[PDB]
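Notes to accompany the following structure.
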Amino acid sequence: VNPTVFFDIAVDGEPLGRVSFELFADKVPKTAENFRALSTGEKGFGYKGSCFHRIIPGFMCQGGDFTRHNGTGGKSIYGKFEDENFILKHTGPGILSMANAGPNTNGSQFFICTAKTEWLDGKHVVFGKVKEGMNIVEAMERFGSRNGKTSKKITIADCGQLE
Amino acid sequence: XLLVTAXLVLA
Ligand SMILES: [Cl-]
Ligand SMILES: [Cl-]
């Protein structure tokens, strides 16, 4: 069964709302498990309290750097890891996909698309989709800018698994 | 451009 995970988002500490994601463990099990475990914190580390350091309106929200807090850091539950496959494409808003530094450099950083990002197909591993709370993602998006810097700090105040 | 990288953010 494909797991469901949630982020509770805050804006400069003010609770905003919840975003939930279906993780496509049937197609990309290793990539899904990494995100799931980092979301629960069950390995002893993960996304809770980290920020979306880069948000570009009309494009995506990028987060998952819980080691350096600025996009330069990140670590998977495996100690980087391989691009599992490119079966799923960046088809529209709500797509959940891995940030990277080129081939086989998956860590913990990810992005939530707010539009179709077809130009990233074959280069970033898609592993989930927003299930509920796309309205919250759209609210987050408004705090971004062209260069990615956010006008208020957008944080994962809490995160975990629903199903 | 519009990229999602970890390390050098590019065009
Ligand atoms: Cl709303
Ligand atoms: Cl709002």
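The numbers used for chain A are those of Swiss-Prot, and the residues that appear cover 2-80, 82-165, in sequence.
Method of determination (from the header): X-ray crystallography, 1.7 Å.
Each Cβ is built from the backbone N, Cα and C atoms, and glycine gets one as well.
Here's what Swiss-Prot has on this protein:
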| type | residues | note |
| --- | --- | --- |
| MUTAGEN | A:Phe60 to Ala | Loss of ability to stimulate MAPK/ERK phosphorylation |
| MUTAGEN | A:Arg69 to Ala | No effect on peptidyl-prolyl cis-trans isomerase activity. Reduced interaction with BSG/CD147 and ability to induce leukocyte chemotaxis |
| MUTAGEN | A:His70 to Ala | No effect on peptidyl-prolyl cis-trans isomerase activity. Reduced interaction with BSG/CD147 and ability to induce leukocyte chemotaxis |
| MUTAGEN | A:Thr107 to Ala | No effect on peptidyl-prolyl cis-trans isomerase activity. Reduced interaction with BSG/CD147 and ability to induce leukocyte chemotaxis |
| MUTAGEN | A:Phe113 to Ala | Reduced ability to stimulate MAPK/ERK phosphorylation |
| MUTAGEN | A:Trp121 to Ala | 200-fold decrease of sensitivity to CsA. Reduced ability to stimulate MAPK/ERK phosphorylation |
| MUTAGEN | A:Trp121 to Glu | Loss of peptidyl-prolyl cis-trans isomerase activity |
| MUTAGEN | A:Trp121 to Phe | 75-fold decrease of sensitivity to CsA |
| MUTAGEN | A:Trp121 to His | No effect on peptidyl-prolyl cis-trans isomerase activity |
| MUTAGEN | A:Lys125 to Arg | Loss of acetylation and interaction with TARDBP |
| MUTAGEN | A:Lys125 to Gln | Acetylation-mimetic mutant; no effect on its interaction with TARDBP |
| MUTAGEN | A:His126 to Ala | Loss of peptidyl-prolyl cis-trans isomerase activity and interaction with HCV NS5A. Loss of ability to stimulate MAPK/ERK phosphorylation |
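For the mutagenesis positions A:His70, A:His126, the greatest number of Cβ atoms within 10 Å around a candidate Cβ is found at A:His126.
Candidate mutagenesis positions A:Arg69, A:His70, A:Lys125 yield none lying near chain B, with Cβ-Cβ distance under 8 angstroms. Within 10 Å of the C-beta atom of A:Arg69 (mutagenesis position) sit 12 other C-beta atoms, taking all shown protein chains into account. Reported as a whole number, the C-alpha separation between A:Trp121 (mutagenesis position) and A:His70 (mutagenesis position) equals 26 Å. For the recorded site, A:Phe113 (mutagenesis position), the DSSP three-state label reads strand. The Cβ of A:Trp121 has fewer other Cβ atoms within 10 Å than any other of the mutagenesis positions A:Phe60, A:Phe113, A:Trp121. Cβ neighbour count for A:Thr107 (mutagenesis position) (all protein chains, 10 Å cutoff from its Cβ): 18. Distance between Cα atoms for A:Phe60 (mutagenesis position) and A:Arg69 (mutagenesis position): 23 Å, as a whole number.
Cβ-based neighbour count (10 Å, all protein chains) for A:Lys125 (mutagenesis position) stands at 17. Of all the mutagenesis positions listed here (A:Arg69, A:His70, A:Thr107, A:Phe113), A:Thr107 has the Cα closest to the Cα of A:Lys125 (mutagenesis position).
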